[PDB]
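Trainee: Below is the structure I would like to discuss, written out as structure tokens.
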Amino acid sequence: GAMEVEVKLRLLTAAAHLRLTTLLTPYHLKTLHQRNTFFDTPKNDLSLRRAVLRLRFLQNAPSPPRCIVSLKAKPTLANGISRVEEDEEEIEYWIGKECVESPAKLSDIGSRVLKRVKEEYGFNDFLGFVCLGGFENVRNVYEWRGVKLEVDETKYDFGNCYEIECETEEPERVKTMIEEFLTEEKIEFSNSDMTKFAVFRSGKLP
Ligand SMILES: [Mn+2]
């Protein structure tokens, strides 16, 4: 895959998130409704090898829903900056849905990314895989001061979490730009130290 580098900051409260979305209103591009689902063996073979296999179902708020398969490998997350190798590929929506119900059916897709999972992690098929479940996220996308901001409201059983992300080749300068703005506007933030999947799997608020 290619390297995804992003600024990743946590917004500390629902009020902070609301204030930020209000402030960013003029810059709004689109709102995405995402359902993230994840797959691994019962022995956590992918996780143990620093890999996450996600099927994301998405819908923009013609607008057909989409399913994107992602393999993310060898992530780092430190000081508000994420770097991870990512491979993504669109698959048919109805096929993705079938796989959530019956993970073995991942074996029946002619997918580039799923072939890469088989080859790189030593599987001949997905008969041994389970669905770990998943969670919903609402992503607001803004075009602001030359960057694309993604503001996330992530819905877990144990509560919601809120983040601001920005994919960029200049993560230090962009992180500074964002932090200065949040500080001036008195919005509560910190570095994000956990991925959404890691929060999900922990079963508790970070
Ligand atoms: Mn992200």
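The count begins at 1 with the first shown residue.
Technique stated in the header: X-ray crystallography, 1.3 Å.
Keep in mind that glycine also has a Cβ here, set from the backbone N, Cα and C atoms.
Just lifted these from Swiss-Prot, have a look:
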type	residues	note
MUTAGEN	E4 to A (Swiss-Prot position 2)	Loss of 98.9% of the ATPase activity and 97.3% of the tripolyphosphatase activity
MUTAGEN	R54 to A (Swiss-Prot position 52)	Loss of 96.7% of the ATPase activity and 98.8% of the tripolyphosphatase activity
MUTAGEN	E150 to A (Swiss-Prot position 154)	Loss of 98.2% of the ATPase activity and 72.7% of the tripolyphosphatase activity
MUTAGEN	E167 to A (Swiss-Prot position 171)	Total loss of ATPase activity and 92.5% of the tripolyphosphatase activity
Trainee: Cα distance, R54 (mutagenesis position) to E150 (mutagenesis position), nearest Å?
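Mentor: Distance (Cα to Cα, whole Å): 19 Å.
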Trainee: If you count other Cβ atoms within 10 Å of each one's Cβ, which of the mutagenesis positions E4, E150, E167 has the most?
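Mentor: Checking each of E4, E150, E167, the winner is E150.
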Trainee: Need one number: the Cα separation in whole Å between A61 and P62 across the 6 missing residues.
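Mentor: Both gap-flanking Cα atoms are 12 Å from one another.
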Trainee: Sort out the sequence-distant neighbours of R54 (mutagenesis position) for me: same chain, 6+ apart, CB within less than 8 Å of its CB, listed by position.
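Mentor: Residues satisfying the criterion: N36, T37, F38, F39, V69, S70, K72, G134, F197.
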Trainee: Rounded to a whole number, how many Å is the Cα of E4 (mutagenesis position) away from the Cα of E167 (mutagenesis position)?
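Mentor: Per the Cα atoms, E4 (mutagenesis position) and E167 (mutagenesis position) stand 7 Å apart.
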